[PDB]
Amino acid sequence: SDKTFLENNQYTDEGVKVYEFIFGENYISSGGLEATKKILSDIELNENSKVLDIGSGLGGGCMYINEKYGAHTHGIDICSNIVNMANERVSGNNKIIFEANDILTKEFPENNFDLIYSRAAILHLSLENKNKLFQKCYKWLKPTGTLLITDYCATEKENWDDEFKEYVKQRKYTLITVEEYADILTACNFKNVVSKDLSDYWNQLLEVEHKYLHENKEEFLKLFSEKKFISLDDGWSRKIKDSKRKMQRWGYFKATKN
Ligand SMILES: Nc1ncnc2c1ncn2[C@@H]1O[C@H](CSCC[C@H](N)C(=O)O)[C@@H](O)[C@H]1O
Ligand SMILES: C[N+](C)(C)CCOP(=O)(O)O
């Protein structure tokens, strides 16, 4: 249902390929590899670490984490077609696993992971399900483990304008404030909760991506259609405008179990 909605609309094969063109090979979220390097710059792991990636997409994050640290990485994604694409991009590596499943019904042992990592995925979850997920994450982390998240956030709903309301409604996102998000983590008894509103950084990423799209329009049109170009172009224009005024926000969260 949730699964069917995502597979048949935002994350159709063609939809993901369009996103990948602008985000970067193996990525479906902003900044691609370069942002991932920054997000993980203060994370310490090694070959004995176990990592969970919630909403693993095309697998770029898992590929990088395994490359940088040698860690065991397990990616969960609800879209079967996306997981199929991810599995075609990795071979001969028994420390990278991609699995098609709803994270809300997936079972993991308590005290299992050194790092639980998620990039631009939890926006798809209802508010009730965000709280349920972070309770599960708390159990699944080792005592010494870390939670690391980036996600779409927003200003308070009361402040949304007509265009943003419509965007959120059609995407079926649940966008909360950075502050409400941090409060959920605190309510789940995570420790050392750090939240950052990185909307300015995100704005910079979006501008680079927008410039890339325009400068490679001929290549894009060979691959796709002008209709899809216009949708992407207008989509990024709106996100640049709405991130600048913090109507749509980009949140970073890090916390520990103890
Ligand atoms: N309930 C759920 N369980 C697992 N994955 C989910 C989910 N709801 C949404 N997703 C996944 O979240 C992903 C968002 S796209 C982001 C992919 C990757 N983290 C990257 O940054 O590139 C989608 O692939 C979608 O399938
Ligand atoms: C949400 N996402 C960052 C995974 C994909 C892009 O979504 P959108 O920016 O087109 O709404």
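In order, the residues displayed for chain A correspond to 9-266 in Swiss-Prot numbering, which applies throughout.
So this one's X-ray crystallography, 1.6 Å, going by the header.
Here the Cβ of each residue, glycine as well, is placed from N, Cα and C on the backbone.
Features as listed in Swiss-Prot:
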- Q18 to N: Reduces activity (MUTAGEN)
- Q18, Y27, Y160, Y175, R179, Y181, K247: phosphoethanolamine binding site (BINDING)
- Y19 to F: Reduces activity (MUTAGEN)
- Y19 to A: Abolishes activity (MUTAGEN)
- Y19: active site (ACT_SITE)
- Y27 to A or F: Reduces activity (MUTAGEN)
- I36, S37, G63, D85, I86, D110, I111, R127: S-adenosyl-L-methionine binding site (BINDING)
- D61 to A: Reduces activity. No significant effects on protein folding (MUTAGEN)
- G63 to A: No effect on activity (MUTAGEN)
- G83 to A: Reduces activity. No significant effects on protein folding (MUTAGEN)
- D85 to A or N: Abolishes activity (MUTAGEN)
- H132 to A, Q or N: Abolishes activity (MUTAGEN)
- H132: active site (ACT_SITE)
- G153 to A: No effect on activity (MUTAGEN)
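Taking every protein chain shown into account, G63, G83, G153 are the mutagenesis positions, and of these the Cβ with the most other Cβ atoms within 10 Å belongs to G83. Only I86, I111, from the binding-site residues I86, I111, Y160, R179, place their Cα within 10 Å of the Cα belonging to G63 (mutagenesis position). The separation of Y19 (mutagenesis position) from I86 (S-adenosyl-L-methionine binding site), Cα to Cα, is 10 Å. Over all protein chains present, the Cβ of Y19 (mutagenesis position) has 21 other Cβ atoms lying within 10 Å. Proximity to ligand 1 (Cβ under 6 Å from any of its atoms) holds for these recorded positions out of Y27, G83, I111, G153, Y181, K247: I111.
In this structure, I36 are the binding-site residues from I36, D110, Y175 whose C-beta falls under 6 Å of some atom of ligand 2. Same-chain residues at least 6 positions away in sequence with a Cβ under 8 Å from that of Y181 (phosphoethanolamine binding site) are, in sequence order, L131, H132, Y160. Residues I36, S37, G63, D85, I86, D110, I111, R127 are recorded as binding S-adenosyl-L-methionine; their most distant pair of Cα atoms lies 19 Å apart. Summarising the environment of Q18 (mutagenesis position), the number of other Cβ atoms within 10 Å of its Cβ, over all protein chains shown, is 17. Here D110 (S-adenosyl-L-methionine binding site) is compared against the recorded positions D61, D85, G153, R179, and the shortest C-alpha distance is to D85.
Summary of the phosphoethanolamine site environment: with the site residues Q18, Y27, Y160, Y175, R179, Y181, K247 set aside, the chain residues having Cβ atoms within 8 Å of the Cβ mean position are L131, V176, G243.
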